[PDB]
Structure formats: C-alpha cells, structure tokens
Amino acid sequence: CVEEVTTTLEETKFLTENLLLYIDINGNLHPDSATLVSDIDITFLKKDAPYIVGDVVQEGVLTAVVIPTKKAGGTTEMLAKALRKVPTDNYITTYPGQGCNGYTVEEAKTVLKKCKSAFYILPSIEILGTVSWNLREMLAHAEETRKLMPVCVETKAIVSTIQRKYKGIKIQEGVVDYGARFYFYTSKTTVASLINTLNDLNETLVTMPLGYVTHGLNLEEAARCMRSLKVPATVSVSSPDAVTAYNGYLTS
Ligand SMILES: [Li+]
C-alpha cells in the first residue's frame, strides 16, 4: 500500500494522476507539497479557509488534507485521524507531517500503513556542521564561500551592520548580491514560502534557524522547519549550548 518511488513527480504520473497535498488551517501548502502544483489552479485551497484539522478539499487531480502540527497540540493519533478523512484512492504524495509539523518519517510510515489508500511516495532528494557564529563571522564566511545568507529585513541590527560593511548596498527584499550574496525576507511572509524559495535557488546556505524569533518560533520549532530545506546549510545558533540543543531537536 505504501511504496517509495525513485522518480520525480512527472516520472511517477504513469501510476496515477492523483496528488495528495498537505495544507494547514489557512489552506497554505506544506513546503513538500508546494512544489507539486505547477501550472494548476490552486485557488480552491485557500478559498474556504479557515479549516480544521482533517478537513479535505479536492479539485481535479488534487486532493489536500489539513494536518496537525505538534506545536499546536498535535500527536500521532491526530495525524492518523486526519489522514483517515482522505477518500480511498491511489495517490502520489510525500510523507505526511514532515518539516514544521514535527513528525518523523517513521511516524508518517506508521500513519500510512493504515492504508485505506495506495500511496506512491516521492523521493526527498549532506549535513554541514552546526556552529555558533556571530553576525560578523557569518558575513565574513558568506563573503568568502559565496554561500547564500538569508536575512530578515525587520532585524534592524543586521541591516545596519550590512550597510556599514558593504558601503553602497541597496537592501531590498529578495536576492541581493553585493559584497556577499543575501536573500532578504520579511517575517510578513510564511516560513514555508521562504524555504521553497531557498530550495528553488538551490544554493548552499549560511543561516540562522529560519522562523526562530522572526516568525515566533522557538528553537525546537525552527529546527523542525529546517528539516524541509533540501539544500545544504551551515546553521549558526545563538551559543555553544544551543549547538547541542539544536542538533538534538533536528534528530527527533
Ligand atoms: Li521567499
């Protein structure tokens, strides 16, 4: 009932056209699902928001289910309960509950072995060492390695430091390659959208944990989100004790 495939989305459609996508209660796509809806109208996902966990929406070849997140009380049984609402069918999908939602692959496997449906699981397509580097250190590293450095534009202390270092830089949201290569973002976009952007750019990162403070996440919550990155990243945390903490959060 559950089979992992080695193929891309397009290379897996010969088995079924149906895609199972994961959304949150506002109808926003999980980063694992967000890359699967090219050239398809997805207005229907958010049109009927807000949802509750377990709600299912469908249009054409797409099915989407609202899954729980452990930051908001979610457990393994609530994940299983949510997936039971999906109509029985054959689907291409990803393992439910990964990334920010905080479930492990082994937990996702457990949920899907209930298998009213058949699922073909797309491949999740390298872990650089976690460090505790200050902003000056992170900038110098970026400059010489050409790694992409995400920066939250609302963090005034960082923006001013960059302006001093790189006289003449015009900081604006998006990629800015001046002195070093930056991805400037607002906390007024989702963490998922930022992760998908970084994954699409397909560059190695030097970064603080994404969502941590800027999007109200604690360190464990950010570490869960960081699992959705598909690019290598040097992750710089607040202190040496946080290195130990972060690495533990990432592996559970
Ligand atoms: Li973005």
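By Swiss-Prot numbering, chain A shows 1235-1359, 1366-1492, in order.
This entry, so its header tells us, was determined using X-ray crystallography, 1.6 Å.
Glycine is treated like the rest: Cβ placed from N, Cα and C.
According to Swiss-Prot, the protein carries these features:
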{"type": "VARIANT", "residues": "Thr1246 to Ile", "note": "In strain: Lambda/C.37"}
{"type": "VARIANT", "residues": "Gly1307 to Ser", "note": "In strain: Omicron/BA.2, Omicron/BA.2.12.1, Omicron/BA.2.75, Omicron/BA.4, Omicron/BA.5, Omicron/BQ.1.1, Omicron/XBB.1.5, Omicron/EG.5.1"}
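Comparing the variant positions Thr1246, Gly1307 by how many other C-beta atoms lie within 10 angstroms of each C-beta, the top residue is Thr1246. Cα of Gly1307 (variant position) to Cα of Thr1246 (variant position): a distance of 34 Å. For the segment bounded by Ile1359 and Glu1366, where 6 residues are absent from the model, the Cα separation is 11 Å.
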